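S.K.: I am attaching a structure below and will ask some questions about it afterwards.
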Protein chains: 2
Amino acid sequence: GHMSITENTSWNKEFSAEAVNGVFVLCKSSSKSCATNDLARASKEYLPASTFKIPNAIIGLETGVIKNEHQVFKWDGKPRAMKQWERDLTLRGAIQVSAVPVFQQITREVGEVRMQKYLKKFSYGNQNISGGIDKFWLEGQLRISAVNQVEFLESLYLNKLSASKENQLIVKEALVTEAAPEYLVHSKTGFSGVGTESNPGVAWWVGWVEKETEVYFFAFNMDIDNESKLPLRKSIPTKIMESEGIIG
Amino acid sequence: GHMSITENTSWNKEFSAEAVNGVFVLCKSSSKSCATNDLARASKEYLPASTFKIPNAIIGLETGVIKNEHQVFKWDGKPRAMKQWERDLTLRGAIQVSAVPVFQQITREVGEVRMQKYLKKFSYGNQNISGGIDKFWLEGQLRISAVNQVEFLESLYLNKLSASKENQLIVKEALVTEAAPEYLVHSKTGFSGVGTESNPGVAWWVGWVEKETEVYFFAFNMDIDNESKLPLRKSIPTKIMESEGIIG
Ligand SMILES: *C(=O)[C@H](NC(=O)/C(=N/OC(C)(C)C(=O)O)c1csc(N)n1)[C@@H]1NC(C(=O)O)=C(C[n+]2ccccc2)CS1
Ligand SMILES: *C(=O)[C@H](NC(=O)/C(=N\OC(C)(C)C(=O)O)c1csc(N)n1)[C@@H]1NC(C(=O)O)=C(C[n+]2ccccc2)CS1
């Protein structure tokens, strides 16, 4: 890439106030104007968890495993790890409620060869898909940094991923999470569970904010060993952006 | 063709409770299952006012007058009728604040001949562009019915207009007005003025609502001779959609 990134450790106070280890990366306009609380962690690769839905959906559409933007994913009737997943879902619905089994099925149908090819085209992390075709991003070896998430998202925002513009637009449509006349947020959450206290889990929030004629890309991750701390994955980024002029 | 529509006069309740003459057309899934409070008014053509920004944006992109979805429409610093228009705007921003001068400039560049052609391809209303390029949707002869709006919007939803899929997708993202995990609204307003008591203006609200795996298309218009009545263009459709269990 061509990222210019500045460490601003004053951003650490939002983390230390909550007794949390993580990083926030925030870029205005492009990856040529970025800042983070922690340069080292910004470039450190973690398990993507549900953030992998963004590339998975694009790859689904590119390969034709997902037939089109209007496809419904029907619940077969058999139980699932969350109740919110026990229903028929659109592409957007599945992404928004973060329905893992829908996406495990897409990936099985895609196959390792095509998966491997596309993660190379997207420069997605360490591009290591071993661990099982249906769980490399969930408990396998695939890892990605906050910096790389931002680069990836920027490419998607600009329709520069190696995929049709149509497919990128379909997925961007699925990622909208807040809409107002001159304020638009596209975003995706992730959470791997609580791991242990020796080896904590990871929580993510990644996306971008449009406000007037500006765009801001962001990626946040944190170590999480306690499910009660999970709200911080939005409140910390929100507070940093408030203090910068974005959400405030 | 192919619309099936039912008159349900119980929907007149919300209209007469506010002393308003108007029509609501609501369709579930497709134009094969529609209902309205007034069949004759459903098919009557009125000037589209700011709802014309939907086709106008598609045509802008199709002819290359709008370069892409990231184009910024710069303000020249000279007065505009609305304070909210006195700033640089994205395409989505210009649509959402209904920035008439941005779209007048788009229309001027498109020209009469190209405008005519796309209104024909879209079956948009009486397809009448007479009066001069500086007035037809405004001080002009173009008129469209609520039924024809619902047909137009269904085509757009299905990416079936005669326009690239990517241009239709661009315009759809510009139209999003509420986003939640399993509830998505795309909508546009219009208001032509107060006219006279004898010749009222028109106000519109058109769009569609995605809920779970269903879609509902809607178009509302009403006669308006008093600006204080304007909010009814949202509250009356809202009430009817609530009573049908949609607004959830
Ligand atoms: C589009 O429907 C409206 N455009 C018009 O240009 C007309 N406006 O008439 C009013 C605003 C009443 C006036 O005093 O000029 C018009 C005249 S002849 C014709 N065909 N159209 C825009 N609509 C609109 C609204 O729907 O409420 C406006 C106010 N908003 C601005 C920003 C956000 C929401 C609403 C401004 S013009
Ligand atoms: C995708 O990142 C999320 N993760 C999972 O499905 C995984 N674990 O989910 C648990 C531990 C919460 C569970 O028991 O269901 C998982 C394990 S290892 C791995 N890579 N993923 C979905 N995301 C998500 C979120 O990102 O916030 C959810 C929110 N949530 C969690 C718990 C309680 C209420 C809401 C749902 S799971």
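Easy rule for this one: first residue shown is 1, then count along the chain.
Looking at the header, which is where the method is noted, we find X-ray crystallography, 2.2 Å.
Each residue, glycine too, has its Cβ placed from N, Cα and C.
These came from Swiss-Prot, pasted as-is:
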type	residues	note
ACT_SITE	A:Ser50	active site, acyl-ester intermediate
MUTAGEN	A:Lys53 to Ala (Swiss-Prot position 70)	Abolishes catalytic activity
BINDING	A:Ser98, A:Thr189, A:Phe191, A:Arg233	beta-lactam binding site
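Where in this structure would I find these features, and how exposed are they?
M.R.: Secondary structure from DSSP puts A:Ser50 (active site, acyl-ester intermediate) in a helix. Around the Cβ of A:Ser50 (active site, acyl-ester intermediate), the number of neighbouring Cβ atoms within 10 Å comes to 20.
Take the CB of A:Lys53 (mutagenesis position) and look out to 10 A: across all protein chains shown you find 28 other CB atoms.
In the three-state DSSP classification, A:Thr189 (beta-lactam binding site) falls within a strand.
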S.K.: Roughly how many angstrom lie between the C-alpha atoms of A:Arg233 (beta-lactam binding site) and A:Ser50 (active site, acyl-ester intermediate)?
M.R.: 14
S.K.: What's the number of neighbouring CB atoms sitting within 10 A of the CB on A:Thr189 (beta-lactam binding site)?
M.R.: 20
S.K.: Of A:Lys53, A:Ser98, A:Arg233, the recorded positions listed, which put a C-beta under 6 Å from ligand 2? Please answer none if none do.
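M.R.: Within range of ligand 2: A:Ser98.
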S.K.: When you average the Cβ positions of A:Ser98, A:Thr189, A:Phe191, A:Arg233 for the beta-lactam site, which other residues in that chain have a Cβ within 8 Å of that mean position?
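M.R.: So the extra residues in range turn out to be A:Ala49, A:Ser50, A:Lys188, A:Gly190, A:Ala203, A:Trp204, A:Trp205, A:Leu230.
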S.K.: As a test of the contact definition, list every same-chain residue at least 6 positions from A:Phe191 (beta-lactam binding site) whose Cβ is closer than 8 Å to its Cβ.
M.R.: A:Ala49, A:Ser50, A:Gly201, A:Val202, A:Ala203, A:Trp204, A:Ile224, A:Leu230, A:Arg233
S.K.: Provide the three-state secondary structure of A:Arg233 (beta-lactam binding site) computed with DSSP.
M.R.: helix
S.K.: Can you tell me whether DSSP puts A:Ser98 (beta-lactam binding site) in helix, strand or coil?
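M.R.: The residue in question, A:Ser98 (beta-lactam binding site), is coil (DSSP, three-state).
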